[PDB]
There are 2 protein chains.
Amino acid sequence: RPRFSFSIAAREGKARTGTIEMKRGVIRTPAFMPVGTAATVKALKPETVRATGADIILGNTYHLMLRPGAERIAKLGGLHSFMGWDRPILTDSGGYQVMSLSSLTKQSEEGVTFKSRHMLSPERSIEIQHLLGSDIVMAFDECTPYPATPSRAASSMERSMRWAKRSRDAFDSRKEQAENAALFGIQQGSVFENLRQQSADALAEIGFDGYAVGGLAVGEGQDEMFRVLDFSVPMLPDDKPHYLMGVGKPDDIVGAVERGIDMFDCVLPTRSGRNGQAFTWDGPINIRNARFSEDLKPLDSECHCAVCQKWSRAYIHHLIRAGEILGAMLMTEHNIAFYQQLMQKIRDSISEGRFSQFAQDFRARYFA
Amino acid sequence: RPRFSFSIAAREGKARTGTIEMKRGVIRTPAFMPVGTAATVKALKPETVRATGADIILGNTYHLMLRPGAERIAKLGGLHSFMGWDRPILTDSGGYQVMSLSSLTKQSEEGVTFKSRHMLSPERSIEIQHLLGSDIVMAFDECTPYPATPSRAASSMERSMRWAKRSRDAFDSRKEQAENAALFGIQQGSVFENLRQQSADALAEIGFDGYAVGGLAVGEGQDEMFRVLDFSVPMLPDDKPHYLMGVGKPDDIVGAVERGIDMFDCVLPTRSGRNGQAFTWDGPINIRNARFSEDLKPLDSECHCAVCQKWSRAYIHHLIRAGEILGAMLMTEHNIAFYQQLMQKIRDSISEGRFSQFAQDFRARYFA
Ligand SMILES: Nc1nc(=O)c2cc3nc(NCCN4CCCCC4)[nH]c3cc2[nH]1
Ligand SMILES: Nc1nc(=O)c2cc3nc(NCCN4CCCCC4)[nH]c3cc2[nH]1
Ligand SMILES: [Cl-]
Ligand SMILES: [Cl-]
Ligand SMILES: [Zn+2]
Ligand SMILES: [Zn+2]
């Protein structure tokens, strides 16, 4: 198996479908990555994550470096062995989470020091991801807060680009990592076209295996996110994967694919599952609602998941009302399966040249 | 398949091993029943409960009548369909739980009224268990508090015996229930030999499919519980199953089998699993302890369960420390599997006439 090979099998407008081949497996694109921040996709065994159709999951440098620790995970045989997931794992670099979750931060050209006292930098981030045994390593960046003035966005993006080069160099210096893993760069520039262009130029000059659109899904809303994607995605190399970080709701995913995105991750299906929200083709439902107390239908009428084959809305309603762990388990498995089925329909429709019609049909029903 | 047929295949001293055949499946005895109070064995899919080796699970009249409701479960197709467990279910009658969990109770010859305002009586308890579709129905009784004076124990036991007859009559009046389910009586009498005898006599005169030893595991401790079992179990009909309610720790189970008990239920493996206690052949361990943070061994070195085949102590330690649902799932599956393996070893050793040696070996190692 190759270290990293991206093939585009079909296109429709800006949308693409294909595969990334890696040593630990094949990733079908457009891809959705379930989030496994604490070395677990919450409430699911890895075998169940795979059963839903997931090809790859997301982990986090920031969380794992704090608990259980990067050196510790390496001593225990690496993240794959530790959590029992043998397929590809993409790890975020800490760039976002250090600023989102830390009680106090000190930012400088060297990197970021923070209180959980720890340090992250391009070099340390890449080293941690090496110790974890990540398959797709993210460059260490800064997710510019929204909104930002053009000047603040510019200085932030420029620092990220210097950090991108340091990330590239650190990754390339570690022979085993360079041989077995892939490195993605992260575009910044807030909502500004000229900065997005400068960022894309800088990343392409360095050269990466894939390119993430960073700095979005940070409160700007779908209209603005789509506006920025409209000009930002075409700036990235066409022949490499495009990864939209932290997106999103089903309609966000469809629109982002229409704009050239190949990869997604989001806590929504897992988190909202635990909170009682189930995704269906007719839009989300809250299973806690009294209207479901005697509803014998599955969560979704078409869904092929094991939950929908076996249990009723009424039962899951009871479980979630009761605070039962099995409620969280079943809701989560269903939601992750729903997300994977969405990605499968997207892939199939692009392959068949009917993605535009799929997007239209999807929205008409989902938002009816 | 028969409604109810108990066969004893082998004996050693007071210990027996055999099978109960019922319409929904065979129960190997001595049997351990995982507890499923809220219509779920906490943190496990029914398929996982079955995978551990369980033949039958326990449900509760008291909890289910309050949430989601007995009529509601019947409208939804019965408890088996509702929760997705198609094998036998034994339901406790509410006799214990109404007094243990209710905020206020009023006790009379008719039954018990309580605040969650509801009513339980022999007739209502049997009706609820009918609506649930229970396979083994428990008589509605009173679990005498411990300690009790001989006179208080006597009056309590006598009321339970009158309630046992009312339970028998209510069950027999419902043709579908009498055709498809079994009814067990519950012996009371606290710690007093003469009262236990009077209770056994009363139950045998009425006639039941099985006989539970009630009124124990209520704070008396193992020495006293065993002392009472020594004289109480031989009073019950030899040719019917003997069920010790609410027991217990592994050593309690072994000693109770040595005293003629065929059936057990306890929340210990599930509850203590969630709390970080794992059962092993060398005694329980608390997986949260720092000593496990880098321990690559499975929870137990011999255990055949899926958890022990795949994950380390170190990983489970991390999960439980982090409050992750998967931690609860894995600990629970392992503990329930451990309990089932204990029952299998008990069954095999009695079958082979080496149970005494097994009990000795078990204790020497478990308590080393
Ligand atoms: N290294 C790095 N750089 C980014 O610019 C970035 C940008 C991101 N934007 C998000 N948004 C997450 C949105 N999420 C939606 C569901 C509820 C929780 C928040 N996650 C991100 C992660 C990111 N990681
Ligand atoms: N109907 C009925 N009658 C009883 O005499 C009875 C006696 C019981 N004794 C227990 N003890 C439960 C012990 N358990 C150990 C693990 C922690 C929680 C308490 N459960 C019982 C249930 C019972 N149910
Ligand atoms: Cl997210
Ligand atoms: Cl118990
Ligand atoms: Zn489903
Ligand atoms: Zn095990």
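We number chain A the same way Swiss-Prot does; the residues here are 11-126, 132-383, in that order.
Placed from the backbone N, Cα and C atoms, the Cβ positions cover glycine too.
For A:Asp102, the entry in Swiss-Prot reads active site, proton acceptor. According to Swiss-Prot, the feature substrate binding site maps to A:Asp102, A:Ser103, A:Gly104, A:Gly105, A:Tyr106, A:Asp156, A:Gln203, A:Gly230, an assignment based on experimental evidence. Among the mutagenesis results in Swiss-Prot, A:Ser103 to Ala has the note: Strongly reduces activity. The residue drawn here is the original one. While the structure shown retains the original residue, Swiss-Prot records the mutagenesis experiment A:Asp156 to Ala with this note: Abolishes catalytic activity. What Swiss-Prot says about the mutagenesis result for A:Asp280 to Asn is this: Abolishes catalytic activity. Taken from Swiss-Prot, the feature active site, nucleophile covers A:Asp280, and the record attributes it to sequence analysis. If you look up Swiss-Prot, you'll see A:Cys318, A:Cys320, A:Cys323, A:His349 marked as Zn(2+) binding site, on the strength of experimental evidence.
Shown on the structure are the features that Swiss-Prot records.
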residue: A:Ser103; record: mutagenesis position; DSSP (3 states): coil
residue: A:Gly230; record: substrate binding site; DSSP (3 states): coil
residue: A:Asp280; record: mutagenesis position; DSSP (3 states): strand
residue: A:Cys318; record: Zn(2+) binding site; DSSP (3 states): coil
residue: A:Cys323; record: Zn(2+) binding site; DSSP (3 states): helix
residue: A:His349; record: Zn(2+) binding site; DSSP (3 states): helix
Subject >> Flanking Cα pair A:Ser126 / A:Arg132, between which 5 residues have no modelled coordinates, distance in Å >> reply: 6
Original post:
Counting all other Cβ atoms within 10 Å across every protein chain shown, which of the mutagenesis positions A:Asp156, A:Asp280 scores highest?
Top reply: A:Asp156
Original post:
In the structure shown, which of the recorded positions A:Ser103, A:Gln203 has the fewest Cβ neighbours within 10 Å?
Top reply: A:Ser103
**OP:** Compare the C-alpha of A:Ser103 (mutagenesis position) with the C-alpha of each of the recorded positions A:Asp156, A:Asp280, A:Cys318, A:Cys320, A:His349, and give the closest one.
**Re:** A:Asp156
Original post:
Among the recorded positions A:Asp280, A:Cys318, A:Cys320, A:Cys323, A:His349, whose Cα is within 10 A of the Cα of A:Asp156 (mutagenesis position)?
Top reply: none
**OP:** Kindly point out which of the recorded positions A:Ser103, A:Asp280, A:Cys320, A:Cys323, A:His349 have a C-beta less than 6 Å from some atom of ligand 1.
**Re:** A:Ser103
Subject >> In sequence order, those recorded positions of A:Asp102, A:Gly104, A:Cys318, A:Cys320, A:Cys323, A:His349 whose CB lies under 6 Å from ligand 5 >> reply: A:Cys318, A:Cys320, A:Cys323, A:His349
Original post:
How long is the line from the C-alpha of A:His349 (Zn(2+) binding site) to the C-alpha of A:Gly105 (substrate binding site), rounded to the nearest angstrom?
Top reply: 31
Original post:
Near the Zn(2+) site, what residues other than A:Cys318, A:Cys320, A:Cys323, A:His349 in the same chain have a C-beta no further than 8 Å from the centroid of the listed C-beta atoms?
Top reply: A:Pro313, A:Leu314, A:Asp315, A:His319, A:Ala321, A:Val322, A:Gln324, A:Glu348, A:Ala352, A:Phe353
Subject >> All-chain count of other Cβ atoms within 10 Å of A:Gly105 (substrate binding site) >> reply: 28
Original post:
Which ones in the same chain are close to the residue listed as 'active site, proton acceptor', with CB under 8 Å and 6+ residues apart in sequence?
Top reply: A:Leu68, A:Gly69, A:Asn70, A:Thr71, A:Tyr72, A:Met153, A:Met260
